[PDB]
Amino acid sequence: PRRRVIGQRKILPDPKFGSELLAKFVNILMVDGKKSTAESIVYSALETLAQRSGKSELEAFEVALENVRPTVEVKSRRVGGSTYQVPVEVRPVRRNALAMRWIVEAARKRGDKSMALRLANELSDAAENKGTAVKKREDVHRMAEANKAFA
Amino acid sequence: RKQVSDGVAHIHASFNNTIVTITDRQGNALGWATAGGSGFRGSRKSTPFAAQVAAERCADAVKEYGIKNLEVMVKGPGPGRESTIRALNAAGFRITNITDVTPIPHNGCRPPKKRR
Amino acid sequence: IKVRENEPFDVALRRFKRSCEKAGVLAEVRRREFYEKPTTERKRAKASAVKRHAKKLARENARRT
Amino acid sequence: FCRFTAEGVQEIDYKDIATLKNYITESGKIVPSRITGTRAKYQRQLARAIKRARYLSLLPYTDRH
RNA sequence: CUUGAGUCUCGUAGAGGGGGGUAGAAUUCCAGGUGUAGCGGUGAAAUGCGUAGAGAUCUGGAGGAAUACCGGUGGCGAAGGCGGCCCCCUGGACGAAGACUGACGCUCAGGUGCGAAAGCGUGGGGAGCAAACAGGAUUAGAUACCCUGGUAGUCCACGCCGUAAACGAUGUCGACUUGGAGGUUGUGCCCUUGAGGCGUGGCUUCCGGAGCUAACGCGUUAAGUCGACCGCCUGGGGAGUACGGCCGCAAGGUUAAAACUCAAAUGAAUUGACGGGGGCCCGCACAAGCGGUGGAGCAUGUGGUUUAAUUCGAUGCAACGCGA
RNA sequence: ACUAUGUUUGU
Ligand SMILES: CN[C@@H]1[C@@H](O[C@H]2O[C@H](CO)[C@@H](N)[C@H](O)[C@H]2O)O[C@H]2C[C@@H](N)[C@@H](O[C@H]3[C@H](O)[C@@H](O)[C@H](N)C[C@@H]3N)O[C@@H]2[C@@H]1O
Ligand SMILES: CN[C@@H]1[C@@H](O[C@H]2O[C@H](CO)[C@@H](N)[C@H](O)[C@H]2O)O[C@H]2C[C@@H](N)[C@@H](O[C@H]3[C@H](O)[C@@H](O)[C@H](N)C[C@@H]3N)O[C@@H]2[C@@H]1O
Ligand SMILES: [Mg+2]
Ligand SMILES: [Mg+2]
Ligand SMILES: [Mg+2]
Ligand SMILES: [Mg+2]
Ligand SMILES: [Mg+2]
Ligand SMILES: [Mg+2]
Ligand SMILES: [Mg+2]
Ligand SMILES: [Mg+2]
Ligand SMILES: [Mg+2]
Ligand SMILES: [Mg+2]
Ligand SMILES: [Mg+2]
Ligand SMILES: [Mg+2]
Ligand SMILES: [Mg+2]
Ligand SMILES: [Mg+2]
Ligand SMILES: [Mg+2]
Ligand SMILES: [Mg+2]
Ligand SMILES: [Mg+2]
Ligand SMILES: [Mg+2]
């Protein structure tokens, strides 16, 4: 905000794998405070990702995040009456936040039988760079490439 | 496609667009590129980045002449009067001298009226 | 303005960008982009002289710094 | 300070190109008296001599002839 | 008679004026070379220009206009105004020392002259800019602002006009009345030791004392203290208009009312408020997010419509699951 | 970039 600078809220890591990063992803996927329901969804989806990929849950998850993490984003800024989109380098913490949010929204959209199946499917397609979340990160990189004339 | 080893880089920088022209040291143009020609229509045409892209697009398509040393004659105001030179040096050219050739009258013709 | 460059290109670009700045070519161009009525030219010169009349002895104050 | 009043030159000669050069910039522009320290009387004589020398092509009007 | 006024001797600074000549930069155009798909323009565009070769770049040429830097609350001129350089003709100002004339002065109604820009007439010229005009935009409209062009005009000679916020909104002349900091231009003396110190003039800028002023502010360059003469004002509109006269080719200028109507119209300053003024700082104000409403059905409250009554009240935020 | 307007009259 204007003056008060925030100290980050601390997140307790996930039980099954003890990952700070994964616990955040459960939070991104949590709906209506049902963290138990969200925890099962990503725990189920992660283990089918493990079986259908070959690596561990964390390694498979990391691969999908890497293909979805953005590097540069646009922000509508102003000088006079300009309103250009300005490309800015994403800070590392926001890169993971954007990747997790993009994966979750893509997983919700791609209609399957279960959310864990939806999440597992989108997570796999992200690993091979075919997912809608990968599509959105391509659009962001494309959109920030067009407006690279501003800095 | 005769070989030229010594070229002149004319940067016509203006508030709306940047024109880069590589000539030999007798004035004959060998190749050219403009910010508005390299994409960058509208507001993106008048940015230093677009001028830098024009310098690259001009360094290439004149590479066939095999120029290695460039005089630089930058003319006019505009965002693309230093980005073009930096891009020219980044393109593998040895800049020999940089000259500002902006036409300055000595109280000659009357300029247009101020915009309101 | 006619800057022949020494070994480093970047220091030459600074030398050129400085040589132009002292020549005031950009200020020359921005002023000649449009016609200024002699009323405006005299009014601008007089206003500049008034502000150029900045008394440097006005720093005689405590201010509790 | 003013060199011309220091030596009591009393007429600035347009034919003295050597001393005329240290009153014009690299582009050939006449340097203001507020930079060279010349007095107003000699600055007017200096400008006339430089313009005369420019006409006789002993000094350049600009650096881009 | 010499103090005011003027003349002579020497010198100084100056965009002072008039008439010629000339230089460089730049724009435009013409011709050509290289070269290629854009250029140009804007908030964004489009009109426009461009493969019939644009724009860019280079060479040559033509022409007009204006003189970058110097350049300066610098200078000169009565004012309007005047700045590239050179020559010719020419005005004024100032300083030093004397000599000369001996109130020859000040002001000035009428009168006369000069008098920005625009405009007008005749003849030239015409690069750039540009009223008008055209097109493209913008917009509810856009007879504008913006863009692309573009005629008169802007330039020259001669002749008109005679007006400007022609302003310092401050008539001219003279005298007197604390200071400080500069600028410009002379001049005396002294250690000139070198651009210095101490005087003395002219013209200029800022600040400020007394005094004055409604206040702002002016303040030795007065809006202070006085004297001479002139011009002008008598509430706001009507109206600097009509009519008449004079002037003008015209545009119009100048001189200049009345009826009628109002109780104000004004100046300066103060407090606030406001600004598509500035600065600084805040707020789920944006930004970053999450979840909603606006669509459905129902509940409930409002309008309205209906009714015999649909009781009354709450209506921007701050009424509408509100009094209830 | 660029919007316009705000009926009359009181304490
Ligand atoms: C040197 N005196 C100046 C005078 O000079 C004028 O008459 C002189 C006669 O020889 C000329 N040499 C000069 O060229 C000319 O300009 O002009 C007036 C103008 C007037 N509006 C006021 O402005 C002031 C404002 O009223 C005020 O508000 C502001 N703060 C400061 C201003 N000076 O005070 C000055 C000052 O009295
Ligand atoms: C000695 N310094 C200076 C002197 O210089 C010359 O003085 C001598 C001649 O006399 C020469 N021997 C010397 O070599 C030379 O340097 O010229 C005078 C000129 C005079 N109008 C006045 O102007 C000032 C006035 O005070 C005033 O007019 C304005 N406010 C500011 C001016 N500078 O004060 C200076 C000052 O006295
Ligand atoms: Mg006698
Ligand atoms: Mg009279
Ligand atoms: Mg006359
Ligand atoms: Mg005229
Ligand atoms: Mg005429
Ligand atoms: Mg126009
Ligand atoms: Mg008048
Ligand atoms: Mg005037
Ligand atoms: Mg008056
Ligand atoms: Mg004062
Ligand atoms: Mg008064
Ligand atoms: Mg009349
Ligand atoms: Mg928000
Ligand atoms: Mg609803
Ligand atoms: Mg509805
Ligand atoms: Mg009711
Ligand atoms: Mg009611
Ligand atoms: Mg209306």
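Chain A uses Swiss-Prot numbers throughout; the residues present, in order, are 2-152.
We read in the header that electron microscopy, 2.3 Å was used to get this structure.
Just so it is clear, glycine is given a Cβ too, placed from its N, Cα and C backbone atoms.
Noted in Swiss-Prot for the protein shown:
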- A:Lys36 to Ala or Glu: Defective in ribosome assembly (MUTAGEN)
- A:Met116 to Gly: Significantly decreases affinity for its own mRNA (MUTAGEN)
Around the Cβ of A:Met116 (mutagenesis position), other Cβ atoms within 10 Å, all chains included, total 20
Surrounding CB atoms that lie within 10 Å of the CB of A:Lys36 (mutagenesis position), all protein chains: 14
Could you tell me the C-alpha distance between A:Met116 (mutagenesis position) and A:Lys36 (mutagenesis position) in angstrom, no decimals? 14
